[PDB]
Amino acid sequence: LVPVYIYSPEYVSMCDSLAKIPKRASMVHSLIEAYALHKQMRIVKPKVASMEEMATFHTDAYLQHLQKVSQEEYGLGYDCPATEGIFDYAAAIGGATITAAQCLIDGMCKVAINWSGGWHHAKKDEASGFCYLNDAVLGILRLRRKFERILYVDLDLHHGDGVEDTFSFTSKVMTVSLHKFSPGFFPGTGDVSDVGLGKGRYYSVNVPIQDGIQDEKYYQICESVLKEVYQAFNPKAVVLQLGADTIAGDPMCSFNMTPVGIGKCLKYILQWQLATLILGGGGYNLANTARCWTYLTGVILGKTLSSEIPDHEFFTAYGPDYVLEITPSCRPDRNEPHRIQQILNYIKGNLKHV
Ligand SMILES: CN(C)c1ccc(C(=O)NCCCCCCC(=O)NO)cc1
Ligand SMILES: [K+]
Ligand SMILES: [K+]
Ligand SMILES: [Zn+2]
């Protein structure tokens, strides 16, 4: 009944070294610790993923290449620099999510959290969008050993293309992604008409959304889709990716959400009372990402947190207001109601086939 919190000092330090988000893992953990939330959770040390565990998804040629560049193509480049920490980072993140999955299998908990996971872009032999290894896929494949139908819900700002593509030809894993979809915006995929292929047709769900969406409309959309998905797909377990790059104040400056709105989505999923693997993802206003995942941990624990950020290691990063709540930016919501309705009707039509 007590949620599992994947953590070790070594893991945080490892994750802290991803050059795109320096120290973010420490900031998230430190704030969670400052609110004393870890004492209400079962703290589980993550294992490091073995080569064989990583090879359940990634090809050996790809994994050997990561090993090679870590010691001395494949999507390595501007977004995914080939640096020496690559292989150990992959094994650690993957291992953490696999550990969370295993805890859920063993019935240790109903909810297991790896805030440093959620790297949804990576494919079997291609790095993409800061993702060297797809830990979300790894967790789904582990859960698959016990659970017959798995629902993957992706609330990151970006389309969960790596996870959806991996399971596009299957009906045993359904992917649902809400994301910004606009020509030029990474990764450029995930229109409402993308529904999966072959036996998996209608088992991929995409909700293309525009800039400026706020809490109430987002939840209305998310609740509407998830309601139909639940009744049509009847999932036995859930993997939930909660990238905080949708949150107001993110330098990506696209959606205009607060952790409260995401929390309502989280609450809706939690009341299904299924085994649920919780993952992080994007989130580039580092203090806000910590504010968000701290609040969401509170939501998982059913606790209401004090508005004042406690003094702690990174306290100075929480200016100018030093509170946990995030105020939406004063800019317009570019989502026109009729288009949103069209999308919801298209999805509903798709789910009748499921
Ligand atoms: C300021 N600067 C130098 C850059 C800013 C943005 C990108 C970018 O979005 N690149 C495309 C890859 C986006 C990765 C998004 C990862 C994510 O949050 N996935 O959910 C690149 C450079
Ligand atoms: K998403
Ligand atoms: K699928
Ligand atoms: Zn993202």
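Numbering of chain A is taken from Swiss-Prot, so the residues present carry the numbers 14-85, 95-376, in order.
The backbone N, Cα and C atoms fix where each Cβ goes, and this holds for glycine too.
Taking a C-beta cut-off of under 8 angstroms and a sequence separation of 6 or more, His143 (mutagenesis position) has the following same-chain neighbours: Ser150, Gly151, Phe152, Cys153, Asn156, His180, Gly182, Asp183, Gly184, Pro209. According to Swiss-Prot, the active site, proton acceptor annotation covers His143.
Swiss-Prot lists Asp101, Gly151, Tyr306 with the feature substrate binding site. Taken residue by residue with DSSP, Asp101 (mutagenesis position) is part of neither helix nor strand, so it is coil. Its Cβ placed at the centre, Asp101 (mutagenesis position) has 15 other Cβ atoms within 10 Å.
Around the Cβ of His180 (divalent metal cation binding site), 27 further Cβ atoms fall within 10 Å across all displayed protein chains. The feature divalent metal cation binding site is assigned by Swiss-Prot to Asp178, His180, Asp267, with experimental evidence given as support.
In Swiss-Prot, a published mutagenesis experiment is listed as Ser39 to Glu, annotated Decreases the deacetylase activity. DSSP assigns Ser39 (mutagenesis position) to a helical segment in the three-state reduction.
Looking at Swiss-Prot, the entry for mutagenesis of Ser39 to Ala says: Enhances the deacetylase activity. Counting only same-chain residues at least 6 apart in sequence, those with a Cβ under 8 Å from the Cβ of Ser39 (mutagenesis position) are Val25, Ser26, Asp29, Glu335, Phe336.
One mutagenesis experiment named in Swiss-Prot is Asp101 to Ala, and its note says Complete loss of catalytical activity. Complete loss of catalytical activity; when associated with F-306.
According to Swiss-Prot, the mutagenesis experiment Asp101 to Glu carries the annotation: Partial loss of catalytical activity.
Per Swiss-Prot, mutagenesis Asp101 to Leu is noted as: Complete loss of catalytical activity.
Swiss-Prot lists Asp101 to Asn among its mutagenesis entries, and the accompanying note reads: Almost complete loss of catalytical activity.
Annotation of the published mutagenesis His143 to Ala in Swiss-Prot: Loss of catalytic activity; the original residue is retained in the structure shown.
In the three-state DSSP reading, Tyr306 (mutagenesis position) counts as coil. Here the residue is the original one, but Swiss-Prot notes a mutagenesis experiment at this spot, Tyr306 to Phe: Loss of catalytic activity. Complete loss of catalytic activity; when associated with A-101.
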Recorded positions whose CB lies under 6 angstroms from ligand 4, from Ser39, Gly151, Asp178, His180, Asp267, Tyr306: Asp178, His180, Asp267
Rounded Cα separation (Å) that holds between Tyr306 (mutagenesis position) and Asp267 (divalent metal cation binding site): 6
Additional residues surrounding divalent metal cation, by Cβ distance to the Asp178, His180, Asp267 centre under 8 Å: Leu179, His201, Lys202, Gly265, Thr268, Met274, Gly303, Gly304, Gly305
Nearest-integer angstrom distance between the alpha carbons (Cα) of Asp178 (divalent metal cation binding site) and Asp101 (mutagenesis position): 17
Cα-to-Cα distance of termini bounding the 9-residue gap, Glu85 and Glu95, in Å: 15
